[PDB]
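Working notes, structure below.
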Amino acid sequence: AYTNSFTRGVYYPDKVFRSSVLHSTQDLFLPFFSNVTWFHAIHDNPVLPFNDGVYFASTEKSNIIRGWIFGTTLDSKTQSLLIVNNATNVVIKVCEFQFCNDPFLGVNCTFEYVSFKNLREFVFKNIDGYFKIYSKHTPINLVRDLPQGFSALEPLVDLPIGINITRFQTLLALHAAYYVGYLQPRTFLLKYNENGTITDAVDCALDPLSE
Amino acid sequence: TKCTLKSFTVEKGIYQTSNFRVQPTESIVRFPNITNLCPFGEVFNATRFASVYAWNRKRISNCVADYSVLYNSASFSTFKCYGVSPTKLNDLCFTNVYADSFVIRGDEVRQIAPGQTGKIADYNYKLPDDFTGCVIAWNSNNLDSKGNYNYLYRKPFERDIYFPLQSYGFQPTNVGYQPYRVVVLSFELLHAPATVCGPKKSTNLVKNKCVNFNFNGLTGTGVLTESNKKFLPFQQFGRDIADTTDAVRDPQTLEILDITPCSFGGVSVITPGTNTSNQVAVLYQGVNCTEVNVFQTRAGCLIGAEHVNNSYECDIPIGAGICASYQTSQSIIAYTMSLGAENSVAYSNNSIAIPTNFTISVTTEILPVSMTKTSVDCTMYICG
Amino acid sequence: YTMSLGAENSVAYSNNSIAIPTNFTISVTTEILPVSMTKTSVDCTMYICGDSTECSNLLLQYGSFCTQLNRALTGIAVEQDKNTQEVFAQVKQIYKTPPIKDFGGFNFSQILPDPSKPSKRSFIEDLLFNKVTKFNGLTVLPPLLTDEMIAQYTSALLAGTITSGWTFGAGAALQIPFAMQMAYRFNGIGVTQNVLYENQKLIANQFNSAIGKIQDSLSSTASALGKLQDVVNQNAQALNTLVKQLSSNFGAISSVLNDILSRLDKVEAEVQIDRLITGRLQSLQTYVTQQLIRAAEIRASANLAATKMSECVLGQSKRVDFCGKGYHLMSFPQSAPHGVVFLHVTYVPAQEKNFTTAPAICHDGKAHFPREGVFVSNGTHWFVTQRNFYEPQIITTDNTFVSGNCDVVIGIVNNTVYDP
Amino acid sequence: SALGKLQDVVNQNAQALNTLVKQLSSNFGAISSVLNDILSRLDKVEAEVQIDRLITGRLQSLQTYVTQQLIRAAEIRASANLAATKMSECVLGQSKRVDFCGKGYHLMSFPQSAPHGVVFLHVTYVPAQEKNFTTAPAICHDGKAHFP
Ligand SMILES: *[C@@H]1O[C@H](CO)[C@@H](O[C@@H]2O[C@H](CO)[C@@H](O)[C@H](O)[C@H]2NC(C)=O)[C@H](O)[C@H]1NC(C)=O
Ligand SMILES: *[C@@H]1O[C@H](CO)[C@@H](O[C@@H]2O[C@H](CO)[C@@H](O)[C@H](O)[C@H]2NC(C)=O)[C@H](O)[C@H]1NC(C)=O
Ligand SMILES: *[C@@H]1O[C@H](CO)[C@@H](O[C@@H]2O[C@H](CO)[C@@H](O)[C@H](O)[C@H]2NC(C)=O)[C@H](O)[C@H]1NC(C)=O
Ligand SMILES: *[C@@H]1O[C@H](CO)[C@@H](O[C@@H]2O[C@H](CO)[C@@H](O)[C@H](O)[C@H]2NC(C)=O)[C@H](O)[C@H]1NC(C)=O
Ligand SMILES: *[C@@H]1O[C@H](CO)[C@@H](O[C@@H]2O[C@H](CO)[C@@H](O)[C@H](O)[C@H]2NC(C)=O)[C@H](O)[C@H]1NC(C)=O
Ligand SMILES: *[C@@H]1O[C@H](CO)[C@@H](O)[C@H](O)[C@H]1NC(C)=O
Ligand SMILES: *[C@@H]1O[C@H](CO)[C@@H](O)[C@H](O)[C@H]1NC(C)=O
Ligand SMILES: *[C@@H]1O[C@H](CO)[C@@H](O)[C@H](O)[C@H]1NC(C)=O
Ligand SMILES: *[C@@H]1O[C@H](CO)[C@@H](O)[C@H](O)[C@H]1NC(C)=O
Ligand SMILES: *[C@@H]1O[C@H](CO)[C@@H](O)[C@H](O)[C@H]1NC(C)=O
Ligand SMILES: *[C@@H]1O[C@H](CO)[C@@H](O)[C@H](O)[C@H]1NC(C)=O
Ligand SMILES: *[C@@H]1O[C@H](CO)[C@@H](O)[C@H](O)[C@H]1NC(C)=O
Ligand SMILES: *[C@@H]1O[C@H](CO)[C@@H](O)[C@H](O)[C@H]1NC(C)=O
Ligand SMILES: *[C@@H]1O[C@H](CO)[C@@H](O)[C@H](O)[C@H]1NC(C)=O
Ligand SMILES: *[C@@H]1O[C@H](CO)[C@@H](O)[C@H](O)[C@H]1NC(C)=O
Ligand SMILES: *[C@@H]1O[C@H](CO)[C@@H](O)[C@H](O)[C@H]1NC(C)=O
Ligand SMILES: *[C@@H]1O[C@H](CO)[C@@H](O)[C@H](O)[C@H]1NC(C)=O
């Protein structure tokens, strides 16, 4: 299944304050009005391609989705980034795992690290071996699907792992609605208000008016 | 004014002779208040360096780095740096530093650079083409040769664990055939709060005064002030339209400082001709007199001219309705210009004025019509 | 679509037909002109090498580029004051209006000063001032004349124009009653002055209503100021371009010059800094070249505005379509940000009758010709009348002059001529 | 100081040439501004790097001068078209154009030559000694309104 991304998936491109200004930036972004693939883990945890980078989201009330796996082959022949959220902690490893036959959470580790009503949005990308993560949490007024309205994600993490990633998967809690979109290299014109905050954007390649 | 015009005679007028800038009173140094010494003395003494097919990366973080301990050492066969000069490493600072630590054949040290190529740099140690850091290496024949056959070889920072897997045979009798230990320091300037900085001490902070600041190795000069620029918690600096820094967060106390550049302006000199007087007045354009007879015009602080309460024709222009002249008791005066004598025309619905007489005036008007016909032989001008 | 050039009109010409306007409309047409632009100056050394000695010592190797750029911007900055002086300072004395405004029913209260204001602008000058809207070594110098001084000059020019006709331009101002000034201005367009005095209330009401429409036009339609607002926008766009070019790398490791001087030691750094100097200097030469060419366009507009002030405000113009559409009567100047606005007052003829006409009239052998105006017929009778307003008069030896006889002239007509 | 406009056009051109000549003394980042130093001190593969800096600088300096002279020549041409218009309307005619042909009502103008320019002696009638009078737009005779 599919749905329209609308204007979702904008994020602060760098750790720099700017205000009352329209800023042109080129980066991996989710294209405006692209189609996110959609999933329903009832009565749905496949391995996806990673492409250049991933936007990811879920619409929530019970927090079933709790992690991700990334790599080339995910089968102990090479290192593979595991990301887990476990009740309060975040736990991250790159070990040469052979994962479960059907990866879920029960209700050479060269790098390791530690730290519906809700929509939670994430972006993952790899550049020069730096795995970067951005996110946002928000309430939603529409229960059924992604809201046709604007908000932007902020950075949380950067992992200097150097590992090749071309595939990924997501992890579910057992004794669920989630979305995936692919980033592309796009020029975005970003509107910053008085308060350091991105309030609107133009994906310049979308249509001739956006150009 | 004479030196500006390249002349001993100066005509009556106003001349921009120089540009004034308020000088920084003192320097301000603001590094994070962190005190651990960095672990480089461990890295350069590690018991077993990695094979180059499987090179180790150590994250240096949360520490103070005296790079002189490395750079002064007699050990290193090379210390080449590609985005920084090694003399500056104690003054500059970083979010993290990554040490890539491994062993290679001495001939192959040539492959470790930005933009270089060859079988290591292709298969198992590609640097970024914009590599911002230093390659530190030395001959390790006496440490690592035996032969010894353990040292195996096969995008930027690609790790890739018949097939291409092979090892050097390091006997101590091997010179370019010998093992070399190499540590490549890659520096994370890419923005966040700094956590790897040189041993240079922080001063106290100063506000509301012109100072030569340095925050985490961002040097500059300006008037620092508390500000309503409400940074989001991840943001470390704010940038102007010019990409010059416009606000900062102090790394020891997380308040946001506006940076405004120190006051500056053109130094106009107002003069009657040298063929009249040697007295002059100075207009510091746009500058407030508290930042420099003295008189605040709307055009700038004016010095050496008397403000006069009358008004006259504009003899030498200044700006914003102010003009100046040299007048008797002789001195330069500055005054609001008179636009002309005021005249209530004697109008009423049945009065007319008719001239009973005339004057045949003659008024000269002068117009340029041509200018000196130059020609330049561009090859003789350029090449002689 | 293929554009249409205008409505299509076969004019009803024939060898004996003339159309004469039986009535007029006084029209007031606003013309807006740029006169100056913001007096910028850039300290080229602080733009290129801001607060670095290490960069400034390299910039001295480029010789007198920096000083001739500061000279070129200073030449532009001074000629903005010259332009502003030439447009407004055409009046030798600050004339001021009588206390009582007995201008024969004409009502200048919307264009004359209002003493209620903090700067003594008129009502229409306030609309114009409402509808029209950098630490990197950039600076803005003030104009030599404040907007209050420009409002004193537009007040003086206007108070002269109202109380004294053209006379305040040519010599000492002579008072003349405003109805009699307009009567001269009607003779100036070849309309016999009794056409004013017989219609003075109508002409005053047309003028007062036309001034009223200017306030509604300027209040509703901000795009009318487009010439002045574009001069502001072009200068802001040029400065924003000049400033954004500081952020460009030009092939150096970083455009922020303090990065180069903190990261690199002198013999490594000077190679990088010379790229920034070369790029920034070429960018500043580009800005100064654009400003010199733009300043020449503003000077052409200021010379035109000064010419309109001289010929159109201080006088009455015979130059067709120079002083707005229609036959010109008079113009009132109004100040605006970096410009001037003329309210050109003009006579437009408005209600035609077709008539039969003739070049001459045969009386007894003699061919009579009109002294001024044209011979015209309503079909049964022949009248002479002035060219620009239908006013039939009996044909007489006072209205006409003889020359030669009937045999010489093509299309002459027989009629009596009354000899008073 | 009456000749100020003509003396200024002479000064601007002399100032431009003296600037263009003095730029030959500038290094532009070469090891000397005297081209014979480079050619007497260096062999060609070394020298051509230095000479290319002088060529780039001197050529950019000459492009700047020619750009100034093109813009200045347009200013002088606009003044020459104004002077030609004054000759045509003001000398060869009499002008109704208020304040075009000197202050006052224009009678005639005499041209006189000057270095790089022209000077017009505009002869103008200026009215000079008022009397006040009571006035009227029209006069009643026997019922008829008479106008002048
Ligand atoms: C990341 O892994 C993929 C495989 O999942 C690599 O793709 C192969 O690259 C080789 C050349 O090195 C090609 O000959 C193969 O055809 C590719 N295989 C597939 C299935 O596409 C990729 O090169 C790796 N990238 C890095 C930087 O390690
Ligand atoms: C002159 O014309 C103006 C309008 O063009 C008249 O001004 C109005 O005057 C009345 C009071 O008489 C006020 O209530 C209005 O607010 C005024 N309008 C404006 C826009 O100012 C003025 O009355 C006229 N005066 C004469 C003598 O005709
Ligand atoms: C000349 O034209 C004007 C309009 O421009 C005529 O004046 C209008 O006349 C009507 C009645 O016919 C009145 O209701 C309007 O109020 C008048 N307007 C103005 C501005 O006063 C005028 O009557 C015409 N005169 C002739 C002789 O035809
Ligand atoms: C042409 O003009 C004349 C004069 O205005 C008109 O003749 C007068 O007409 C009125 C009636 O409309 C008579 O009372 C007068 O006695 C006539 N005077 C003369 C001198 O004859 C004439 O009617 C007009 N013709 C047309 C076709 O309009
Ligand atoms: C103007 O009137 C005269 C008579 O008053 C006309 O002259 C006569 O014209 C006819 C026809 O050509 C001749 O037969 C007569 O001999 C003419 N008489 C005289 C005294 O010349 C004349 O034709 C009329 N012209 C117009 C334009 O109507
Ligand atoms: C995108 O989704 C819309 C419905 O949201 C659908 O009509 C369209 O065919 C989809 N296109 C692609 C390329 O998935
Ligand atoms: C999360 O997992 C780690 C081990 O991976 C464990 O130490 C930690 O206590 C866990 N936290 C919670 C709240 O379960
Ligand atoms: C780590 O590498 C060794 C060989 O060096 C291998 O035997 C082991 O299986 C690897 N670890 C994992 C978790 O597979
Ligand atoms: C900016 O943020 C503050 C709270 O940080 C808020 O009160 C204010 O309304 C915001 N500005 C605008 C234009 O809403
Ligand atoms: C290696 O360790 C010794 C002490 O065991 C120390 O003196 C030396 O400085 C270290 N090497 C480096 C390069 O710092
Ligand atoms: C740094 O030191 C000051 C006292 O000198 C202390 O108040 C402040 O909390 C410290 N900041 C950090 C980031 O540790
Ligand atoms: C210059 O000085 C001389 C006397 O040295 C004097 O005669 C002359 O009038 C002066 N000129 C001006 C313009 O002041
Ligand atoms: C000039 O600076 C002083 C403080 O030094 C301030 O009180 C004054 O208001 C300033 N004047 C202007 C015109 O800004
Ligand atoms: C100027 O005049 C004002 C009153 O108009 C007076 O207060 C002030 O002291 C005078 N200043 C001088 C220097 O004469
Ligand atoms: C004048 O008369 C002609 C007769 O054909 C007519 O076409 C034309 O429209 C008329 N014009 C006016 C202004 O009455
Ligand atoms: C006007 O033209 C007609 C034919 O169209 C001709 O009969 C008549 O004589 C001409 N009249 C004049 C005055 O030319
Ligand atoms: C004309 O008469 C008035 C009477 O008040 C007087 O003010 C004015 O000065 C007189 N003007 C001349 C030129 O005599």
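Using Swiss-Prot numbers, chain C covers 695-827, 854-1140, in order.
Per the header of the entry, the method used was electron microscopy, 3.3 Å.
Cβ atoms here come from the backbone N, Cα and C positions, even for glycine.
Sequence-distant contacts of C:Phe888 (variant position), defined by Cβ-Cβ distance under 8 angstroms and a gap of at least six in the same chain, are C:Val785, C:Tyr789, C:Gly880, C:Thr881, C:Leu894, C:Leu1034. In Swiss-Prot, the entry for natural variant C:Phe888 to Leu states: In strain: Eta/B.1.525. The structure shown retains the original residue.
Annotation of the natural variant C:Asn969 to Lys in Swiss-Prot: In strain: Omicron/BA.1, Omicron/BA.2, Omicron/BA.2.12.1, Omicron/BA.2.75, Omicron/BA.4, Omicron/BA.5, Omicron/BQ.1.1, Omicron/XBB.1.5, Omicron/EG.5.1; the original residue is retained in the structure shown. DSSP assigns C:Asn969 (variant position) to coil in the three-state reduction, placing it in neither a helix nor a strand.
Looking at Swiss-Prot, the entry for natural variant C:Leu981 to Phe says: In strain: Omicron/BA.1. A sphere of 10 angstroms centred on the C-beta of C:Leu981 (variant position) encloses 19 other C-beta atoms. Mapped onto three states, the DSSP output places C:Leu981 (variant position) in helix.
Under its natural variant entries, Swiss-Prot includes C:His1101 to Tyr with the note: In strain: Theta/P.3. The 10 Å shell around the Cβ of C:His1101 (variant position) contains 11 further Cβ atoms across the protein chains shown.
Here C:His1101 (variant position) is positioned 98 angstrom away from C:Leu981 (variant position), judged by their C-alpha atoms.
Residue density at C:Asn969 (variant position): 14 other Cβ atoms are found within 10 A of its Cβ, drawing on all protein chains shown. Across the structure, C:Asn969 (variant position) and C:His1101 (variant position) place their CA atoms 87 angstrom apart.
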